[PDB]
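Chemist: If you scroll down you'll find the structure; I have some questions about it.
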Amino acid sequence: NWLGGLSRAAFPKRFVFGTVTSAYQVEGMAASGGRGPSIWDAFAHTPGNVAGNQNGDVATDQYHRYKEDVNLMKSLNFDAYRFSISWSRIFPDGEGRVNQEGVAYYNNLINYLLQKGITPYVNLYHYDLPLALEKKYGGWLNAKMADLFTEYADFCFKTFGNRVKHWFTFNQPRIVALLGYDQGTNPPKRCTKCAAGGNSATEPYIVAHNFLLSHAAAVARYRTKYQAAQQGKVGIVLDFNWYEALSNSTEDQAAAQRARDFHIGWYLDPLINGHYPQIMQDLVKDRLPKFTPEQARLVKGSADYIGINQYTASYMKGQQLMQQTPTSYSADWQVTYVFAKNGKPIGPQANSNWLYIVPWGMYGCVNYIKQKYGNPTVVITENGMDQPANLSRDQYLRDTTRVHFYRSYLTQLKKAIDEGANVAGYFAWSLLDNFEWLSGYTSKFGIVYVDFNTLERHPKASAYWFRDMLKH
Ligand SMILES: *[C@H]1O[C@H](CO)[C@@H](O)[C@H](O)[C@H]1F
Ligand SMILES: [Zn+2]
């Protein structure tokens, strides 16, 4: 049967199913309603940065249509909606004056969600640093971000926390550090060879450290000031793709484990254990910032749940570790990616080149977190796949590969949960086709099709799949 035996009965009691978007990717009204620019507005408005020179000025216009979209997610039997608050829509300069029209939008959205029985899961940050803070403070290179972020978080907790009980601070700090400061392909476009400046061997580590300190500071403020009255929770969202040793050799197993540690351990070791992974300490040495004991104790235990963004898997091949002149965070791992074993590809690719369809990667990742980190509460906060540009409406709607994707991945998640993994929810990326960063509108991740000429929504087969699977 097309559900492949899946339904709410196949998951734990009260398990949460939702869809996910982010502010810049769906809201539109980027320079309206009092919103100040983010680093992504500046980046996307620069010729050549995004496919087609596209930007999120209008995006899906969820700003005007949010009741349509909430009605749609309710009709598809979802329980929750993960979305983000645009920092520069609340504080156009990142600090100081509040944009009340921006506050009113999120109040209206939250209140409508609650009216329709959809639980809001709210991210405070999703790549969209206020441009004013990048320019004034140097963004995530500056430890002062902990204070600036905490003050923004405090405002959001005070303003929305009587209603919002499920928060996340950040989305994928690894990707900000990697793309923004190692490879230099996302804002602020910093890297060793980059026009904006930078250093791919040091800045990714500074940036990751400042995300951890800022998360920890925001959660401390929540706990000491808001939690008693509001009784909510705050987590963080981290990407984790699976790494599988190419062979059972000691060097290949070591390589796969090094990749896990540099990918997810970079954040989870501090959040669970109060220190960076030993391998990172050993290889990155002086380029890896050191937490003071007090900072370590602030960071450890600071996530009430861990959001995991899971898409894909790779094989890893290793050799003996060697002394090498530092060049980049990426090179520090001393691993070799391989996308075939025994002459067979690990999986077929979706539209995005990095996205190999490998459902057992979901089991791999969830099992590994369960076994390595004492089975923390995990929420799968992003999972999905994309179609390419230029298809007809009907071709978008007949998204049979995405239907297969969700059925297979959710089956593998169910396998991990049935084996005891403490997974509390699952969120499909994305409710809607949207602005896919450097791909612009050329990558379609939605379970609902969006016609980017007319802005019309049309649910795809995968939307009806969810509606059927999730019926109460
Ligand atoms: C997770 O991945 C999707 C697909 O690349 C992005 O659109 C989201 O912003 C990111 F959070
Ligand atoms: Zn509009």
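Here Swiss-Prot sets the residue numbers for chain A, with the shown residues being 33-504 in order.
When the header is checked for method, it gives X-ray crystallography, 1.9 Å.
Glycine too: its Cβ is placed from the backbone N, Cα and C atoms.
Got these off Swiss-Prot a minute ago, pasting:
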ACT_SITE  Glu414  active site, nucleophile
MUTAGEN   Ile207 to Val  Increases KM for substrate about 5-fold. Increases kcat/Km values 9 to 24-fold depending on the substrate
MUTAGEN   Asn218 to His  Decreases KM for substrate about 2-fold
MUTAGEN   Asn273 to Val  Increases KM for substrate about 5-fold
MUTAGEN   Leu470 to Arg  No effect on KM
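Walk me through where these features lie, including what they touch and how far apart they are.
Modeler: Reduced to three states, the DSSP call for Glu414 (active site, nucleophile) is strand.
Every protein chain considered, the tally of other Cβ atoms within 10 Å of the Cβ of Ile207 (mutagenesis position) stands at 15.
Using a 10 Å radius centred on the Cβ of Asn218 (mutagenesis position) and all shown protein chains, the other Cβ atoms total 20. Annotation note: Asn218 (mutagenesis position) sits in a coil segment as assigned by DSSP.
Listed in sequence order, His295, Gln342, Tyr343, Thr344, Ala345, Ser346, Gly393, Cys397 are the same-chain residues six or more apart from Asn273 (mutagenesis position) with CB atoms under 8 A from its CB.
Under the three-state DSSP scheme, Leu470 (mutagenesis position) falls in the helix class. A simple way to gauge crowding: the CB of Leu470 (mutagenesis position) has 15 other CB atoms within 10 angstroms, across all the protein chains here.
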Chemist: Using Cα coordinates, what distance in whole Å links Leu470 (mutagenesis position) and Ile207 (mutagenesis position)?
Modeler: 13
Chemist: Can you tell me whether DSSP puts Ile207 (mutagenesis position) in helix, strand or coil?
Modeler: helix
Chemist: Cα-Cα, whole number of Å: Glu414 (active site, nucleophile) versus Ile207 (mutagenesis position)?
Modeler: 14
Chemist: Let me check the 10 A CB neighbour count of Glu414 (active site, nucleophile). How many other CB atoms are there?
Modeler: 22
